[PDB]
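Each remark here refers to the structure printed beneath this line.
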Amino acid sequence: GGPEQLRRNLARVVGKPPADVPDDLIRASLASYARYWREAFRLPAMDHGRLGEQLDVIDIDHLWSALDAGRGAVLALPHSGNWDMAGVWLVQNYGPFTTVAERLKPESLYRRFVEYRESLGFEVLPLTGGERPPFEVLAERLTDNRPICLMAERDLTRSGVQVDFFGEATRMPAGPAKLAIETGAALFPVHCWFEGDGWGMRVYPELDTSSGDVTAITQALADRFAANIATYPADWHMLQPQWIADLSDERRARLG
Ligand SMILES: CCCCCCCCCCCCCCCC(=O)O
Ligand code: NA
(Lines of atoms letter the chains of each structure in order from A and count residues from 1; the text may use other names and numbers.)
(Lines give C-alpha, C1' and ligand atoms only; values in the text may rest on other atoms or scores of the structure.)
(Ligands and ions follow the chains in the order given, each with its own letter.)
Protein backbone atom coordinates (compact mmCIF):
# COMPACT_ATOMS: atom_id res chain seq x y z
CA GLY A 1 0.00 0.00 0.00
CA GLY A 2 3.06 2.21 0.33
CA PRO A 3 3.67 5.44 2.30
CA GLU A 4 -0.03 6.30 2.18
CA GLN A 5 -0.84 3.05 3.97
CA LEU A 6 2.06 3.43 6.39
CA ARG A 7 0.61 6.85 7.14
CA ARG A 8 -2.83 5.36 7.84
CA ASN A 9 -1.18 2.76 10.08
CA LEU A 10 0.94 5.10 12.20
CA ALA A 11 -2.32 7.00 12.67
CA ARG A 12 -3.60 4.22 14.96
CA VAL A 13 -0.25 4.05 16.76
CA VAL A 14 -0.18 7.70 17.84
CA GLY A 15 -3.95 8.20 18.00
CA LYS A 16 -4.21 10.73 15.20
CA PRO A 17 -5.96 11.23 11.90
CA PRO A 18 -3.60 10.10 9.09
CA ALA A 19 -3.33 13.64 7.76
CA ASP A 20 -2.16 14.89 11.17
CA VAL A 21 0.46 12.19 11.75
CA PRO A 22 3.81 13.91 12.51
CA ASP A 23 6.06 14.11 9.44
CA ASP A 24 9.32 13.46 11.30
CA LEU A 25 7.85 10.14 12.40
CA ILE A 26 6.80 9.24 8.86
CA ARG A 27 10.27 10.17 7.61
CA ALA A 28 11.87 7.99 10.28
CA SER A 29 9.57 5.06 9.51
CA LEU A 30 10.28 5.10 5.78
CA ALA A 31 14.00 5.38 6.50
CA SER A 32 13.73 2.18 8.55
CA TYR A 33 11.81 0.43 5.78
CA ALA A 34 14.56 1.45 3.37
CA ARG A 35 17.24 0.37 5.83
CA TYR A 36 15.87 -3.17 6.05
CA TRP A 37 16.24 -3.66 2.31
CA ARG A 38 19.63 -1.92 2.17
CA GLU A 39 20.82 -4.32 4.87
CA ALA A 40 19.24 -7.42 3.31
CA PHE A 41 21.50 -6.64 0.35
CA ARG A 42 24.77 -6.84 2.28
CA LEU A 43 23.69 -9.05 5.20
CA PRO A 44 24.79 -12.38 3.70
CA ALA A 45 28.25 -10.91 3.08
CA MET A 46 28.75 -9.50 6.59
CA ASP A 47 30.67 -11.16 9.43
CA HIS A 48 27.96 -12.98 11.35
CA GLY A 49 30.53 -13.81 14.02
CA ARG A 50 31.33 -10.19 14.87
CA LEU A 51 27.60 -9.46 14.90
CA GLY A 52 27.00 -12.38 17.26
CA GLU A 53 29.50 -10.87 19.68
CA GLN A 54 28.79 -7.16 19.19
CA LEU A 55 24.98 -7.15 19.26
CA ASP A 56 22.99 -8.24 22.32
CA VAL A 57 19.44 -9.03 23.48
CA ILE A 58 17.81 -7.56 26.59
CA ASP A 59 16.42 -10.16 29.01
CA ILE A 60 17.53 -13.02 26.77
CA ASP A 61 17.71 -15.10 29.97
CA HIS A 62 13.99 -15.77 29.55
CA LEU A 63 14.82 -17.87 26.49
CA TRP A 64 17.88 -19.52 28.01
CA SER A 65 16.02 -20.27 31.25
CA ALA A 66 13.47 -22.32 29.31
CA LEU A 67 15.50 -24.31 26.79
CA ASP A 68 17.80 -25.37 29.61
CA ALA A 69 14.57 -26.52 31.26
CA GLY A 70 13.81 -28.56 28.14
CA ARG A 71 10.54 -26.99 26.99
CA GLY A 72 11.29 -25.42 23.65
CA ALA A 73 10.25 -21.83 22.98
CA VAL A 74 8.04 -19.73 20.71
CA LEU A 75 9.63 -16.42 19.73
CA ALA A 76 6.78 -14.27 18.39
CA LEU A 77 7.74 -10.88 16.93
CA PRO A 78 6.18 -8.12 14.79
CA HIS A 79 7.60 -6.66 11.57
CA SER A 80 9.76 -4.10 13.38
CA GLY A 81 13.46 -3.34 13.06
CA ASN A 82 15.52 -5.98 11.28
CA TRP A 83 14.20 -9.43 12.12
CA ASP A 84 16.65 -11.05 9.70
CA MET A 85 19.57 -9.66 11.69
CA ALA A 86 18.06 -10.94 14.93
CA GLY A 87 17.95 -14.33 13.23
CA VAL A 88 21.66 -14.14 12.47
CA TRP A 89 22.30 -13.39 16.15
CA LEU A 90 20.42 -16.45 17.38
CA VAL A 91 22.27 -18.66 14.88
CA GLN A 92 25.54 -17.39 16.36
CA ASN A 93 24.38 -17.69 19.98
CA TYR A 94 22.50 -20.99 19.74
CA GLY A 95 22.45 -22.37 16.21
CA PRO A 96 20.06 -23.00 13.28
CA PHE A 97 16.37 -22.45 14.10
CA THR A 98 13.11 -22.96 12.18
CA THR A 99 10.62 -20.32 11.04
CA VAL A 100 8.05 -19.92 8.26
CA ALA A 101 7.72 -17.48 5.36
CA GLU A 102 4.68 -16.71 3.22
CA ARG A 103 5.23 -18.36 -0.16
CA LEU A 104 5.59 -15.60 -2.73
CA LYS A 105 4.92 -15.64 -6.47
CA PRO A 106 6.81 -15.97 -8.76
CA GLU A 107 8.60 -19.00 -7.31
CA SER A 108 11.73 -17.39 -8.75
CA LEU A 109 11.16 -14.66 -6.15
CA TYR A 110 10.46 -17.15 -3.37
CA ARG A 111 13.59 -19.10 -4.29
CA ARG A 112 15.53 -15.84 -3.95
CA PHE A 113 14.26 -15.25 -0.41
CA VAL A 114 14.97 -18.81 0.72
CA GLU A 115 18.47 -18.61 -0.77
CA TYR A 116 18.89 -15.41 1.23
CA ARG A 117 17.55 -16.60 4.58
CA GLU A 118 19.46 -19.88 4.20
CA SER A 119 22.65 -17.88 3.72
CA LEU A 120 21.98 -16.50 7.21
CA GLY A 121 21.83 -19.96 8.79
CA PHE A 122 18.18 -20.73 9.58
CA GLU A 123 15.44 -22.92 8.10
CA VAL A 124 12.34 -21.42 6.46
CA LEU A 125 9.21 -23.50 5.81
CA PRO A 126 6.67 -22.35 3.21
CA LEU A 127 3.03 -22.25 4.31
CA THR A 128 2.08 -24.07 1.09
CA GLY A 129 3.78 -26.62 -1.15
CA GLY A 130 5.49 -28.81 1.44
CA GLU A 131 5.98 -32.52 2.03
CA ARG A 132 4.18 -31.79 5.30
CA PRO A 133 2.17 -29.13 7.12
CA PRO A 134 4.63 -26.60 8.57
CA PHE A 135 2.73 -26.65 11.87
CA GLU A 136 3.56 -30.35 12.12
CA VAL A 137 7.30 -29.70 11.85
CA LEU A 138 7.42 -26.69 14.18
CA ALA A 139 5.65 -28.74 16.85
CA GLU A 140 8.25 -31.49 16.55
CA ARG A 141 11.01 -28.90 16.93
CA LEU A 142 9.47 -27.52 20.12
CA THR A 143 9.24 -31.11 21.34
CA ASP A 144 12.94 -31.52 20.53
CA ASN A 145 13.59 -28.75 23.08
CA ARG A 146 14.25 -26.13 20.40
CA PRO A 147 13.18 -22.54 19.61
CA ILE A 148 11.08 -21.27 16.70
CA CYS A 149 10.56 -17.73 15.39
CA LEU A 150 7.26 -16.45 14.00
CA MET A 151 5.93 -13.19 12.59
CA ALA A 152 2.81 -12.82 14.72
CA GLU A 153 1.11 -9.44 14.20
CA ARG A 154 -0.40 -9.87 10.72
CA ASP A 155 -2.49 -12.64 9.14
CA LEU A 156 -5.37 -11.28 7.05
CA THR A 157 -7.17 -14.49 6.08
CA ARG A 158 -10.11 -16.63 7.16
CA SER A 159 -7.64 -18.42 9.44
CA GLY A 160 -6.75 -15.15 11.16
CA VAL A 161 -7.75 -14.38 14.75
CA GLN A 162 -9.93 -11.30 15.26
CA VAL A 163 -8.06 -9.22 17.86
CA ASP A 164 -8.02 -5.54 18.80
CA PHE A 165 -4.81 -3.69 17.95
CA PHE A 166 -4.51 -0.02 18.92
CA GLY A 167 -8.26 0.01 19.50
CA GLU A 168 -9.20 -1.38 16.08
CA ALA A 169 -9.97 -4.82 14.69
CA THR A 170 -7.28 -6.79 12.88
CA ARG A 171 -6.34 -10.46 12.47
CA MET A 172 -3.20 -12.25 13.68
CA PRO A 173 -2.01 -15.86 13.25
CA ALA A 174 -2.98 -18.54 15.79
CA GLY A 175 0.20 -20.53 15.15
CA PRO A 176 2.12 -19.05 18.10
CA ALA A 177 -0.77 -19.86 20.44
CA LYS A 178 -1.64 -23.37 19.22
CA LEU A 179 1.96 -24.60 19.12
CA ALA A 180 2.31 -23.24 22.65
CA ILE A 181 -0.82 -24.86 24.11
CA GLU A 182 0.11 -28.12 22.38
CA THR A 183 3.83 -28.58 23.05
CA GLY A 184 3.59 -26.64 26.32
CA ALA A 185 6.51 -24.55 25.08
CA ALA A 186 7.19 -21.04 26.37
CA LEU A 187 5.53 -18.25 24.37
CA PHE A 188 7.89 -15.26 24.35
CA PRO A 189 6.95 -11.97 22.74
CA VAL A 190 10.00 -10.43 21.04
CA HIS A 191 10.75 -6.97 19.65
CA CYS A 192 13.41 -5.58 17.33
CA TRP A 193 14.18 -1.97 16.52
CA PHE A 194 16.90 0.32 15.17
CA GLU A 195 19.20 1.85 17.78
CA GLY A 196 21.35 4.48 16.14
CA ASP A 197 23.45 2.79 13.47
CA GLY A 198 22.95 -0.46 15.37
CA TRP A 199 20.22 -2.89 16.34
CA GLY A 200 18.01 -3.33 19.38
CA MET A 201 16.49 -6.64 20.47
CA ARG A 202 14.54 -7.73 23.55
CA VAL A 203 12.77 -10.83 24.86
CA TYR A 204 9.69 -10.31 27.03
CA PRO A 205 8.00 -12.30 29.85
CA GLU A 206 6.24 -15.48 28.70
CA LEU A 207 2.45 -15.43 28.39
CA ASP A 208 -0.13 -17.53 30.22
CA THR A 209 -0.96 -20.46 27.93
CA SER A 210 -3.10 -22.20 30.57
CA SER A 211 -6.63 -21.10 29.62
CA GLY A 212 -6.24 -22.71 26.19
CA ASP A 213 -8.05 -19.74 24.68
CA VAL A 214 -6.19 -19.00 21.44
CA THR A 215 -8.14 -15.75 21.12
CA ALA A 216 -7.26 -14.32 24.53
CA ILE A 217 -3.67 -15.54 24.09
CA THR A 218 -3.20 -13.92 20.70
CA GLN A 219 -4.93 -10.84 22.12
CA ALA A 220 -2.48 -10.54 25.00
CA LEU A 221 0.34 -10.97 22.49
CA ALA A 222 -1.05 -8.10 20.43
CA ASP A 223 -1.38 -5.89 23.50
CA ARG A 224 2.33 -6.50 24.03
CA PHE A 225 3.19 -5.81 20.40
CA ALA A 226 1.20 -2.59 20.60
CA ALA A 227 3.00 -1.29 23.69
CA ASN A 228 6.38 -2.10 22.15
CA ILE A 229 5.48 -0.47 18.84
CA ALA A 230 4.25 2.67 20.61
CA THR A 231 7.68 2.73 22.28
CA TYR A 232 9.46 2.56 18.92
CA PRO A 233 6.78 3.90 16.54
CA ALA A 234 9.31 4.70 13.78
CA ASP A 235 10.73 1.17 13.65
CA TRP A 236 7.52 -0.66 12.76
CA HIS A 237 7.78 -0.28 8.99
CA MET A 238 4.44 -1.75 7.94
CA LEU A 239 3.59 -0.35 4.50
CA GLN A 240 0.95 -3.01 3.81
CA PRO A 241 -2.63 -2.93 5.13
CA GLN A 242 -2.92 -4.11 8.75
CA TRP A 243 -6.40 -3.17 9.91
CA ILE A 244 -9.50 -4.64 8.28
CA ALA A 245 -11.33 -1.39 7.53
CA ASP A 246 -8.43 -0.34 5.27
CA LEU A 247 -9.29 -3.23 2.94
CA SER A 248 -11.51 -3.15 -0.14
CA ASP A 249 -14.90 -4.86 -0.09
CA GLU A 250 -13.25 -7.43 -2.36
CA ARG A 251 -10.23 -8.28 -0.22
CA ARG A 252 -12.44 -8.29 2.88
CA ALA A 253 -14.79 -10.83 1.30
CA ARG A 254 -11.77 -13.12 1.07
CA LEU A 255 -11.64 -13.57 4.87
CA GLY A 256 -15.35 -13.86 5.69
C1 LIG B 1 15.72 -11.99 20.44
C2 LIG B 1 15.49 -13.41 19.92
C3 LIG B 1 15.95 -13.61 18.48
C4 LIG B 1 14.82 -14.03 17.54
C5 LIG B 1 15.19 -13.92 16.06
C6 LIG B 1 14.00 -13.74 15.14
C7 LIG B 1 14.24 -14.24 13.72
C8 LIG B 1 13.07 -13.98 12.79
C9 LIG B 1 13.33 -14.39 11.34
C10 LIG B 1 12.09 -14.94 10.64
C11 LIG B 1 11.93 -14.52 9.17
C12 LIG B 1 10.49 -14.66 8.66
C13 LIG B 1 10.24 -14.02 7.30
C14 LIG B 1 8.76 -13.79 6.98
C15 LIG B 1 8.34 -12.32 6.85
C16 LIG B 1 8.29 -11.75 5.39
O17 LIG B 1 9.34 -11.88 4.70
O18 LIG B 1 7.20 -11.21 5.08
NA1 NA C 1 4.06 18.65 7.21
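The numbering of chain A matches Swiss-Prot: 48-303, in order.
Using N, Cα and C of the backbone, Cβ positions are placed for all residues, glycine too.
Taken from Swiss-Prot, the feature active site, proton acceptor applies to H126, supported by a curator's inference. Summarising the environment of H126 (active site, proton acceptor), the number of other Cβ atoms within 10 Å of its Cβ, over all protein chains shown, is 21.
Marked as active site by Swiss-Prot on the basis of a curator's inference: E200. All protein chains included, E200 (mutagenesis position) registers 24 other Cβ atoms within 10 Å of its own Cβ. According to its DSSP assignment, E200 (mutagenesis position) is coil.
Under the heading hexadecanoyl-CoA binding site, Swiss-Prot lists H126, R164, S206, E229. Following the DSSP three-state reduction, the secondary structure of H126 (active site, proton acceptor) is coil.
Quoted from Swiss-Prot, the note on the mutagenesis of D131 to A is: 65% decrease in transferase activity. All protein chains included, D131 (mutagenesis position) registers 17 other Cβ atoms within 10 Å of its own Cβ.
Secondary structure from DSSP puts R164 (mutagenesis position) in a helix. Under the heading of mutagenesis, Swiss-Prot lists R164 to A and annotates it as follows: 20% decrease in transferase activity.
Experimental mutagenesis at this site is recorded by Swiss-Prot as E200 to A, annotated: Loss of transferase activity.
A sphere of 10 angstroms centred on the C-beta of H284 (mutagenesis position) encloses 22 other C-beta atoms. Here the residue is the original one, while Swiss-Prot reports the published mutagenesis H284 to A with the comment 50% decrease in transferase activity.
Long-range C-beta contacts of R164 (mutagenesis position), restricted to its own chain and to partners at least six residues apart, with a cutoff below 8 Å, comprise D131, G134, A148, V171.
Comparing CA positions across the recorded positions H126, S206, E229, the one lying closest to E200 (mutagenesis position) turns out to be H126.
Site extent for hexadecanoyl-CoA: among the recorded binding residues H126, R164, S206, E229, the largest C-alpha separation is 27 Å.
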